[PDB]
Structure formats: structure tokens, C-alpha cells
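Presented below is the structure to which this report refers.
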Amino acid sequence: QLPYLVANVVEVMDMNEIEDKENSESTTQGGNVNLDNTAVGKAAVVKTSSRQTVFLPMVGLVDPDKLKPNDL
Amino acid sequence: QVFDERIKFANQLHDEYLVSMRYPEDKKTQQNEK
Amino acid sequence: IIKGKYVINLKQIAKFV
Amino acid sequence: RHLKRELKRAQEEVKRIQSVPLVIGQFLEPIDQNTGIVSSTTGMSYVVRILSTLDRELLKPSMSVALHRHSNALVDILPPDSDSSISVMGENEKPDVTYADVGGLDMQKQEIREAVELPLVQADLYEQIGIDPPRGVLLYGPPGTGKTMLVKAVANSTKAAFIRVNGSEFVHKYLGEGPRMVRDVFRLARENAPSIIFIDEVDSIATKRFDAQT
Amino acid sequence: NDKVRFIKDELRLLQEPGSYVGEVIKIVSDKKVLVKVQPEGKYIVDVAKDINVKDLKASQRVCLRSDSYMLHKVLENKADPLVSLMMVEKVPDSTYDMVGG
Amino acid sequence: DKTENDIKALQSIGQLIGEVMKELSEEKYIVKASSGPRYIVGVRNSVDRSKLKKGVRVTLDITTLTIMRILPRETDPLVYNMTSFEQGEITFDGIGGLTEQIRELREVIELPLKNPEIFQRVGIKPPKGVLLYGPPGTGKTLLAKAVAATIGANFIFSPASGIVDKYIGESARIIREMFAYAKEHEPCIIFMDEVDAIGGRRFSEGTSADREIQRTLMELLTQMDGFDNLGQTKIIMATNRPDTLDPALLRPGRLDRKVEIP
Amino acid sequence: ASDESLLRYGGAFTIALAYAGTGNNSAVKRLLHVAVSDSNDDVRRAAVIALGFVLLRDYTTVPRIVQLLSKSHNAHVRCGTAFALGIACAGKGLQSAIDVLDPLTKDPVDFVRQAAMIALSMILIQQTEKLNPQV
Amino acid sequence: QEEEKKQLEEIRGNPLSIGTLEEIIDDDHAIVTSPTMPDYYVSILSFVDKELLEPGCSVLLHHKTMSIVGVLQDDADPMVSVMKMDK
Amino acid sequence: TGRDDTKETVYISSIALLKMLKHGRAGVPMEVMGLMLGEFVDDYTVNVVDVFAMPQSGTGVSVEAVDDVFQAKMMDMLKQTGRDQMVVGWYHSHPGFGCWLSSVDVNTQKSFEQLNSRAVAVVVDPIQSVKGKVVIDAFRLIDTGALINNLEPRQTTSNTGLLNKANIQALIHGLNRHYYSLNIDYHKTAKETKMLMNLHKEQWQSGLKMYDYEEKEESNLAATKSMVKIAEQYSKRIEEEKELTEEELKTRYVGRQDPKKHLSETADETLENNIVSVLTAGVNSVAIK
Amino acid sequence: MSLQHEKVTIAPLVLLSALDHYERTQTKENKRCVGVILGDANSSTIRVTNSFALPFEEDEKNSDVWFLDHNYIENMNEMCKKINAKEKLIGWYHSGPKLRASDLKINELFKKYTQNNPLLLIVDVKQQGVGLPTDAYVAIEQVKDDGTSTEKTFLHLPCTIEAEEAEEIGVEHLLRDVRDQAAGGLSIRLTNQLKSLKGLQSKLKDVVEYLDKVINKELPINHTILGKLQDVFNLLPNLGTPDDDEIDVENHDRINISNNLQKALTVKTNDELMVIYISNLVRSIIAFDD
Amino acid sequence: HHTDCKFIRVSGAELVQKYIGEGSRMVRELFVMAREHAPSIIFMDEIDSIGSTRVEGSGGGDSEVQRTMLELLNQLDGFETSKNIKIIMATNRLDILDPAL
Ligand SMILES: Nc1ncnc2c1ncn2[C@@H]1O[C@H](COP(=O)(O)OP(=O)(O)OP(=O)(O)O)[C@@H](O)[C@H]1O
Ligand SMILES: Nc1ncnc2c1ncn2[C@@H]1O[C@H](COP(=O)(O)OP(=O)(O)OP(=O)(O)O)[C@@H](O)[C@H]1O
Ligand SMILES: [Mg+2]
Ligand SMILES: [Mg+2]
């Protein structure tokens, strides 16, 4: 429910599905076995009308198919 | 050994700095010049 | 107008529901 | 001995203020040894305390400086090397041009070693003669001539520091983005003296007409 | 003792809540001052004890304390508009020896 | 579980992207945030120092401001519309009669693309740059859709004036970032499409708009020729009259072949 | 020995009264050491006040001893200094005693101001201005 | 003077945050746009004379919730300096 | 006589403090909240033994974002573990703003004040607790009518306290028009001290463990060179340092930062560093074989 | 289950909270508080962020007889998500002074709810240890190659801490000690230097008497322990190596730096000696003038 | 240097202006800066090559601004007693000035 900012999606870039022993990340990290070290899952960078960008592990209720790389 | 000796000489020079330096400081608080 | 919330643009430029 | 251990806890206190996070300003000018004016790169001017036994020789000229992100105070400094516009390209990379791949413009070839090559090897040549060394070099002409190429020839040849900036790397994007990046390139060059600055084009920066309407 | 206990006094100084630089456009003799804040808007706002409106005057840069933008002290350096003209131009002075002949 | 997944994402917080502007020490880095202003930050141990280079995108924390991880390159939202342009595709010979111009186009574009090596023997600067000009309706652009389809190389494409912003030098940054993307990409074809107002001259007895033209133009000159010289990323420039263009956009050695399609 | 500040705060005064009006180095040593060495502000403040009580009798030595403590800019230390001089020189005033209090009316911390004002009036209770020009 | 200013300062700052008077509404409100870029649908205290203020006036808004605290008559522009005399 | 309200000081057990910080920073900038479990004894002591967090919302604090259903389940969880006492209030964390109650927060507080009058609101700033100070301030609502009658002086009777005002601006508005702020003391036991002070397993592994001796040679090289530059600067200064007025000499012959002082700090750090390092080498070499 | 582990990182909160819960069940004298352990895992480093009590009864007659209230554990976990949806079971804490053999049978029960082998974190309430007052084990089942059957056994891992910065300053705020077991000046690290050597003595004693206990009181000849002991000797120096001669050359080097640094300090203070004399020298005139 | 004037070099430029940004409103304010920083010299050197249509426009658009300056100057010998602000104008030849100057 309201209120909540409305932003645009820079991109979907996506970090690997979490079943790995070695993080879950496309861009691999130092240290041996990770899962919730600084490994997080599917990633969306969104660009705001608060004039910045943020990398989040996004909600899995909504698909990276329901995310376009320019979707509001 | 040689380095050990030099250091002690330096330390004793500090001690001689200490006894001399603060001794006349005390005297100026004691005397009237205010 | 979204049929049943609205998308406003503030005068702050910042867009909200 | 207590006062000594109490020093360590006091200095410790001050170290937490020093440590990150920080924000980056620029030091303008002093008004005291414990007060200065700083412009943040959040595009705001603050009159700010100057922390104890931090530089006051370098600090007084314009220079990057560390400020606290919440408190807003001068809590650390940043050297004239760091907080670059972009690093040197004359001791890290080397240009793709020398004067074995320059052909003509022999008339300008006599002129470019006067200006560039002779002050790097010994700036004192001009001074002991008693002639002033020229200031900046303008290269001008109809596009294609090899002006830009010539800079590369003498920068690869002399083998002292170089800086590749342009006017689209001083360009405004945020507030106080723009004035700051100009200042940044000269402070870099001075630290790694001597150095050659090339700003590739000023046809966007200096314009014979300004509207000054906006 | 002096060395260690100024540091304790200095933590207050370092943990200031911000400042700003303003310039006084004009006073108003209601005991308040019109300040065109330099990065910011215009606010008419209360003076401190340290300064007063007859010691405050137009084209004098001030320091403000961001507790409410409370005018604190005069700022020693202020802008001169003539220096804007002459500096951005850049023009030395000469004597009559550089017209000689 | 579909709603359980929603809780674990919701209780996480965001992160703020930067890029490594400059090493200060070894445990402190200067980043330039995507919110704008530069900060001084520390690092998590998970990121290695020698994977921290300058121009590498990092996460920061948004309450501690510390790198947790390296992030892939950022990329424009706009250039994801541009790879979604190749529609209007047609066969190798899809403009009839101007077939002689297709052959002439591939000399510059496709022959060094597959093998740059046949030009090593020859010894010339790798063929880069094409200007297309004609009276409208001759498929300067229809040809571009054919040479995107047939080769099957990475393709972009630019709207006319939708890569012109309201910020001077922000409309430079965008076009700068599509060139970078195109150099990361193998054999990329870069079509500038109907450049006629985004290639104007000096004017500036006009409005403030013509200084947006001028800022954005200077960016092209450095890219084409500087320490970037393209040998696998290719420039194709389409214009409707080739004296709308400033003569550094009519300068060969950035535009080696200037092809007229009549 | 108690790890409780309140029990230590009373401990200072327990010295004050056991060894009241005899200048014993042991009583005085424990107070001086606790005062400097502790981090719980009540305890430190108490300890200096205890000094004046031990040394009621030798009230002449007090300003020389406790000038050290007033020098420290810790608030509670300064506050405890003020009362101790108050206590020692209450019946008979000393010039030096009064001076150590004078920059404690010019300290900006008000707790230090409260103590110092009371101490000064404790030393100068019915003293006139042709008897002490500082009155 | 003394008792009138008590309740004058009640509804006055600290900051007095200049606005630009875009349009009036006749219910004791106006839409101002500030120099600092957020709009406010301001009230009007109703001692400064409700309709004595017109578009292009510069308005004093309160440090908290914005009411038109008062109204400044005259705000010296350098553009009427040119016309106006100095000699 | 009526009921008189007077000073209190909110004692945040070591446990309670870590939980608020952990929960609050983690959830920032979204608002975080939770209830404070504890007990009131005395008339000057609010003792908060524990806190927990109540589920976050993207409506932040609200009177209906408190959520009593969740409170009730949680209370029974403490009841079965024998830890329930009395909920002594609520805390909430403002993100990077100061400690002051929002207008909405005043009405959240008005609800808990009905249920127990001694309830507090504890406003936390987590992004400001990464200084050398932790910034936390406490409020407790006072009757609007009482403030009219001049009963803010009533709240400081029978001690001088440690009275100080750490924050004004929105704070002093809300105090004036609603609340009486409380100062904060910390409780902890002698057991808990030992737990807190201990933070390394390498306590006994740090004077037998050593750093690479290439790194030490680099360090000695760096140190000696730095003091060599500062000495030339000092030498320029001490060509005079003999004219009237210290301040004139400091400007003219740079005693800006005092190269005497500057050299002392640098000398003393590397000198102390080398004595440990030699001592570590000599212990291990002789003792181990 | 993760069968890969390396270290256990512990938040400070965990330790303190188990001591609080311990006194409020009023446990002592072989009645020991046991609660659940919450945190991150599927990670070689076990990162323990929080802990909570469970309703638990320990019989002191038999510790193989115990009560665990299983139903409560599911309800509590749903409220853990309310706080933060990234906390799950990764073991269980023990509050006792040391490891019990009834702890292996207890560990079985938490396997059901963990995606990682379950952790035993002994939170002492007497705060022993010369490092942290926590010992750490994780239960592993393995073949033993000594001719003995497959055990499930608690194998030791290092203990470390990961503290949030926000929390850590609360530790400093609370703590009024100026720290003598952590780095500081020369004297402070001079204690730290002696402290480490005295730590080695205590640890070195325990091995000697364990070895005596094996061949007279007949404790298992455990090859894995003794193998690490063989490597202690092989990694131990021998007098007359040119590496240990280089140590002599390297001693000279840093001591000489101290020697020059000591001279540098002596110079600087002799400047202040002369200053103060110039201050006395002026103040003779001022006194004489008055 | 000898008169003790501020030497203000003006060039018909808008670069020195970045708070009025046209030379047609920067006469009165330009004048008033010279009066504050009296005594003063406005060296309006008209080059008449600024722009590329403004010297077929009116023979120099600098000469257009100069006419403003000089028209003020018709009363400047009495306002507060006696010119301090000399307008020292300069040009390449006196014949390439309009005869209204
Ligand atoms: N005079 C020259 N002789 C040989 N090569 C030349 C000459 N001038 C330019 N070139 C070549 O043209 C290419 C680009 O030149 P560059 O863009 O560096 O400078 P420029 O000719 O001043 O261009 P412009 O003025 O059009 O921006 C290079 O490969 C360079 O070698
Ligand atoms: N050469 C052609 N053969 C077949 N269809 C054509 C041709 N030229 C144009 N068309 C038709 O017109 C449409 C739009 O023309 P298009 O944009 O390709 O022309 P253009 O020459 O690039 O013009 P401009 O110079 O104005 O951009 C095509 O997609 C196609 O449907
Ligand atoms: Mg060029
Ligand atoms: Mg087309």
C-alpha cells in the first residue's frame, strides 16, 4: 500500500540461483564456501527519481521476466 | 652491544634534561611578578 | 489515473503512488 | 602515567571521527588555524573546525580534504595526488604517436620543442637567460591538420607525465561537480611534477557568445 | 594535562551540527537579518548575542549555525564584486616606464 | 514459498552503487557514487583488493558505506531499447538498384570484421567510419536493418532526439556509455540514425540548446580518435544532407569512406 | 573493592571520618589514587572532598596538595576540589586557598560554578573588605 | 508594543523562508512555489490583511507548517535599479 | 496534594542496547520498532532488561503498525521461558534524523501512557551510532495542562542530576510542547563486563605472532624518510626562532603544526613499534628450540 | 547438511543473551539453560547473530533424560522472521562449563530443522578462557581410521567474532576500561607481549600431562591429535641455520633504528630545555622590574 | 596607480558578468561598483570585433553600450561633488566611432 516511490529499472543482471556451495553470484567473491556471506540472489538495479541507483536482491514473487530493463 | 651502550647514554641525557629544566620553572611561580 | 491509486509527480520532482 | 593512558583514549576518540564514512569537500581558504571554509561536493559551503595537528601548510591552498558525513567538520585531509579527475597518461600509458610517424609540419616542429621539450629537461634555461618562459600553448587550425596528434608526438617523446582530460570531464552533472574537477587536474600535475596537461578541446567550454540567460 | 584535556574540549567542536555560509543582503531593524544563504534560499532569521544589527551590514558574509540558521559571527572574508570583474578579466597595474618612448 | 521468498527479500535492504574512482590507501577507497558526490569508504574482506580496479562498479552499504561486493558494469536503460531495435529486418539484397552501394558498404564493414588480418599485409589503418547521405526514401536505414540481420553481430541503433536530454553533458555521458558497452561487445555495429540536429556546427547566436549540440559533439571526436581507435566496433553514420554536419564529422580518418546512396 | 560505584562513593567519606583531623599519609594516598584512576565520576568527586576532612588540622598544606586536582579539567574532579578547600579553610581563610577557586567561577560548566561559589562563601563567612581586599 | 509582540513572535521564526506568490485562493490560502523548489498550499494568518497581496509578492513563511506570517512590500531587484536614480 | 512527577533515568541494560542497535541499523532506513520489556522499581529508575523487535512495515510507525496480535504471541513466548515481566514502553528508530518525536509518534506514545504512565519512548539514531558516541535519547509524555502550570521545573527536583541537553531543534520544540526527556545511564554486571571487554581469541596470539620482516624494513624505511623531510622543515624554522613574539615566528618561519611536535609523534610511534618486534623475535627463537 | 565448515564467527549479543536467560530460568548445579541458536549458515564460517531460550528441563539425575518442547520451536521461528527473515536454526547453545556426552543425543533433535550440521556453542557463565568465554564445536559423523567404529563427535573449530559497527561502539560506550589486553602504547603492548608468552605456558602444560595420562591411565591413543604434534616439531627451528643467523642481522637493523630514534627524541627535548631557560631569563627582568 | 584608482579593464565582455549577463543592464550597476570602490577607471576599450554581425549592426555593439555610459556622464560633474569615476575609452582609430560619440 501507499506511499511508495515509482522508479524505472536500469537493468536486470541476475546473480545465480542459490543452490551452490560457492556463493550464488555471477561475480565471484573471495573465501571458500559461501551462500549468505555476501552472496545474494537475483538482482535488479533500479534508477530512482530520487536521482540515484541501487543494487538490491529483488523480491521473488515477481519474475526477472516481469522485469524489463526499462520497466516502471 | 655497541647499540645498547649508545641508547643508555641518550636516556641519561634525558634525565639530565629533566632535573635541570623544571627546577627554575618552580621558582617563577614562587616569586612575585604579577 | 489507474483504475481501482494514482501516479503523481510531486513538485519536488519525485513520483509516487 | 594515568594522563598518558588518558591520552591514548582521547586520541582513540578522535580516530573514530577520522575513520570512514566521510564525504569529500575542497578547502577554500583559512580564517584561522582552527577554522576554514570548505565547499562540499554535495554543493554546499560550510564554515568548519580544523582538527588538531593536521596540515596547515598544504591545507591553506585549495586542496581536497576529508570532512565528516554527518557532523560536517574538517577531520582528515586528502593528499594532492588522491581525489584525481583521472590519472596520468604519461607515466602509466604512453601515446600512440611519435615524430617518426609525423610527416610534415616541420615549421611547427621547431615551435613545439621550444614550448614543451625545453622546460621539462631544465626549466631554468629561460630564467638564466632572463626571458620569461611562455605560458599556455594554443594549437589552432581547420580540422585534420594534426594538432592533437602533435601533442601525442611530443608527450611520447619527452617521456614525462601527461594528463588526458577534456571539457566533458569537467562538465557539470551534479552541483559543484563542475568547478571542482577543474581544480582537481592542476593539483594532480603539481604533485607529480613536471607534467603536461592536455585539454583536448575548449570549443565547448569557451564560446565567443554566452547567453547567460539561464 | 593541558595536552590531553584540550582534546576532550575539542570533541564538542568537532561534533558541531553544521554551519553554512550566508551573506547579509540587508538587515531589518526588527532585530533580525535578511540572509541570502549562499547555496540556499532567503530566510529572515534571529541574531545572536555576539553580533547586533548595527554591527551587521549589507555585503558582509556571515557564519550561520544550522540549529535554525542562527547568525553566529561575521565572516572575515566577504566577497567584493569589483574583484570578480578585475580577476576574471586579469589585469596588472603599470607605471609610466612601460609607455616610455 | 512464493510468498515466503517475498519476506526474505523485503527484510533485506538496498545498497548504493558507485565506481572505484581512486585508491587512497588499501583499506580505504575513494568511490564516486551514483547518487553523485564522492565518499571515502572501507571494504568487506569478501572483496579482494586486486579485483578492485578503477571503473569497476561496487556496492556500498546505505548505512555504513562499505563495499560488500563487486557488481557488473552498469549499462544505460536507453541502450536496452536499442538492442530491441532490429525490427524492420530484410534480406541481404533488400534495396534494389542500390545493390552497388551494399557491396561498397561491406568493404569497410564486414571484410575487416571477420578478418582484420588481411589488412595486416596491406599495412593501412583499419577501415573505420561510413557516412550515408541521399535524398530521403532510399533506405539508408533500411540497409542498416539488413546489415544488422545478415551479419548477426551486436547491434545498436539510436533514436533521433531521444538521446538528447535536459542536462548538458548528461546527454554526453549516455552516448559515451553506449560506446563502452559496444567495445565490451564482440563485433558491434553502431548506427547513428538521422543525425542532423545532433551534429550541428558552433552556432551559439541561437538558444542554450545549441550548446547541448556542441557539448555532445566533442564527445564523439575524442572517442573516434584518441586512445580509442576502433578496429572491431564499427561506426555507421546516417544523415539526410551532409552539410548539416560540422566538418569534424566530415573528416575522413574518422569517416574514411563517405558513401552516397542516390 | 565493590564493583558498585555507590559503595565506592561512600567509601571515600568513610576514610574522611575514620581519619578526620589527623594528617595520615595512608588515608590521603588511597583518596588521591582513586580520584585520578577511576572512571566513575561520583567516586572521584567524593574522594577529593574527603581530603579536606582528613587534613582539617593541617589546613595549611591543603592548597599545595589540591592545586594538582583542580588543574585536571574533568568536571567532577574540579567540583570535589572546590568543597575540600571550602571545608579546610572555612574557619580561617588563606589567600592561596581563595585563588584556586577563582578560575572555577569562570568555568562554563555550571556544576563547577555551583560548588565554587559555595566554597568561596564558606571560606569568607563574615570577612570584610578591610580585612581581605578580595571580599 | 510589548504585549502585541507576544503573539507576534509566537507565529514567527526563526526561518522566514521567502516564497513566491503564484496565485491566491480566496479562503485564506495560496499556492506558493519556493525558491528551494517545494510547493506549499499555505494558509494566511489573517492579521496582515488577507487581500493586500498579489502575484509577484514575496512572502514570509513560518519555520514549521507554512502560514503567510507576513508579506514583504519591496524586494530590490537589480532590474529596477537601472531605471531608478542613484544621483 | 496531587501526584508529582519527578526525574527518572533510563538504564539500558547491555543486552537491550545491542538489540536496539542491531535491529534498528539493519532495518534502516525503513523505520524499526519494538517493545521494551523490563520493570519499574524505585521512582528514579526505569530499568529496561530486554527489548525485541516487532515486524517492520513500509508505513513505518503508526498507531496500527504497533500490532497487538504479534505482541500477545511474543509475550507468551517469554512467559513459557520465564522472562515476562511488564512492558515498559516502546522504542522506535528514526533513520538519520535527530531524536525527537514526530507528531504521529506523540499519538503512539499517548496510547502506551494510558496502559502504564511510566512508559517511555526511546528514539534511536543508528547511522549516527558509528561515531565514538552512541546517540540515543529518551522521552516521556507529560500532560499538556501540566506544562501550562510550569511543572517542567518539577521534573528535576531532589538532585542536580547530570543535566545536559544533547540535542535541540526539533527536540526542544517537542519538549516544550509535549515531553520531559530523560538522561541515559547503562547497567551491566561484572560478568557482562568480561564478556564485552573480551573480543579476541588472539589475545595470547599477538606477541608470539609477528608480522613479516620485509614489512618491518619497509616501515623503518618509510618512517626514517618521513622524519628526514620534517627535519629540513624544522631546520628552516630554527634558523631564527629568536625574535620577539612567538606568533610572528610561527607564521614567518613555518611553525604551522610545529615541526618539533610533528617529529615527536612520528618518532615515538615507530620507536615503540620496533621494541615489541625485536622482543617477539627473541622470545620465539630462544624459547622454542 | 553442510559438511564443510572452517570457523565460527560470533556476535557479541549471543554470549550476553545466554547469560541473561540463564539467570531467569534460575539454572545451576547440572540444570543448564539450553536455547536455540539463530543465524546464517550453509557457510564454512558459521555466523551466529542471535539466540533465544526454549522451555527446557534438564534432569540432574540423568542428563540422557531431558525435556525439549518441540512445538514452541516452530512458533518462535515465525516471529524470528518478523524481526528478520534471515535467521534460522544453525544449532543450539549450552550454558555449562564444558561438553557433556548427553549433548550428542540432544544434537540429534535439532538436525531435523537445520540445513547445516548443528552447532554447540558453550556460553560460559563463569567466563573462563584466556581468549573468548566461548568454546565452539559442530557435530560431525565420520569413520575413524584407528580401528574404532564410526562416531558422531564434536570436533573443535576456531572462535572469532563479527560485530556490527553500530553494536561495537555500544560495547565501547558501556566499557569504561582503557584496555590492557588490546593494543595501545608501548607499555600496553608490553603487557600484551608478556601475556601471550604466559598463555603459551598454560597451553604447553596441558599437552604434557595428556601424554602422561595416555600411557599410565590409558586414555585413547588418538592419532589425529598426535599428528599435529609431529608437525609442531618439524616446523620448530634448529640452531645453526643461516635463517636464524639472519635473525641476528635483522635484530641489528631494527635496534639501530631505535637507537637513532632515541637520539632524535633527545634532541627535540633539549630544544624545550633552552626554551624554558629563555622563559626564565625574561621573567627575571619582569620580576626585578616589579 | 598614481591616481589610486582601481583599474577595471572592460572589453565589452559577458564573461566577467555572471550575475547580470547582459551588458545593457550592467551600466548602472557597473557604475555603482566604481563609486563604492572610488576612485576608479572604467577602461572601456571598444575593439568592435565582438560577434560577427554586430559591427554591420551598429558599427560595434560595444559602441551601443558606450553610448549608455557616456549619456549618464552628461550629468556627473555634480551629484555628490566632482567626477571620481573617469571613463577612459579607447579604440583603434577615432574615425571608426559613430559621430554621436
Ligand atoms: N599531419 C599528419 N601526418 C600524418 N598523419 C596525420 C597527420 N594529421 C593527422 N594524422 C592522422 O589522423 C589521425 C587522427 O589525428 P588526431 O585526431 O589525433 O588529430 P587532428 O588531425 O588534429 O584532428 P581534428 O583537428 O580533426 O580533431 C591519426 O591516425 C593521425 O596519425
Ligand atoms: N529502398 C526501399 N525499398 C523498399 N522500401 C522502402 C525503401 N525505402 C524506403 N522504403 C519503405 O519506407 C520505410 C521507411 O523508409 P526509411 O526510413 O527506410 O528511409 P531513409 O532513406 O533512411 O530516410 P531518411 O533519410 O528520411 O531517414 C521502410 O521501412 C520501407 O517500408
Ligand atoms: Mg585531433
Ligand atoms: Mg530512415
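Numbering, chain I: per Swiss-Prot, residues 18-306 in sequence.
So this one's electron microscopy, 6.0 Å, going by the header.
Cβ atoms are placed via backbone N, Cα and C, with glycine included.
Taken from Swiss-Prot, the feature Zn(2+) binding site covers I:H109, I:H111, I:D122. Annotated domain 'MPN' per Swiss-Prot: I:27-162, in sequence order, evidence recorded as sequence analysis. Looking at Swiss-Prot, you'll find the mutagenesis I:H109 to A noted as follows: Stabilizes ubiquitin pathway substrates; when associated wirh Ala-111. Quoting Swiss-Prot on the mutagenesis of I:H111 to A: Stabilizes ubiquitin pathway substrates; when associated wirh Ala-109. Under natural variants, Swiss-Prot gives I:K208 to Q with this note: In strain: NRRL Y-53. Among the natural variants in Swiss-Prot is I:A239 to T, noted as: In strain: NRRL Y-53. One entry in Swiss-Prot concerns the natural variant I:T262 to S. Its note says: In strain: NRRL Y-53.
Sequence features annotated in Swiss-Prot and their locations in the structure.
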{"residue": "I:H109", "record": "mutagenesis position", "Cβ contacts under 8 Å, 6 or more apart": "I:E48, I:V49, I:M50, I:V78, I:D122, I:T125, I:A138, I:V139, I:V140, I:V141"}
{"residue": "I:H111", "record": "mutagenesis position", "Cβ contacts under 8 Å, 6 or more apart": "I:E48, I:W117, I:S119, I:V140, I:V141, I:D142"}
{"residue": "I:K208", "record": "variant position", "Cβ contacts under 8 Å, 6 or more apart": "none"}
{"residue": "I:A239", "record": "variant position", "Cβ contacts under 8 Å, 6 or more apart": "none"}
{"residue": "I:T262", "record": "variant position", "Cβ contacts under 8 Å, 6 or more apart": "none"}
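Using the Cβ center of I:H109, I:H111, I:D122 for Zn(2+), the list of other same-chain residues with Cβ within 8 Å runs, in sequence order, I:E48, I:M50, I:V78, I:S110, I:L118, I:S119, I:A138, I:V140.
Under the DSSP three-state reduction, I:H109 (mutagenesis position) is assigned to strand.
Cβ-based neighbour count (10 Å, all protein chains) for I:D122 (Zn(2+) binding site) stands at 24. Proximity to chain A, taken as a Cβ less than 8 Å from one of its Cβ atoms, holds for none of the recorded positions I:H109, I:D122, I:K208. Across the range of the domain 'MPN' (I:27-162), the DSSP-based residue counts are 42 helix, 43 strand, 51 coil. Look at I:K208 (variant position): DSSP puts it in a helix.
Checking the recorded positions I:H109, I:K208, I:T262 against chain J with a Cβ-Cβ cut-off under 8 Å leaves I:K208. Secondary structure at I:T262 (variant position), as computed by DSSP, is coil.
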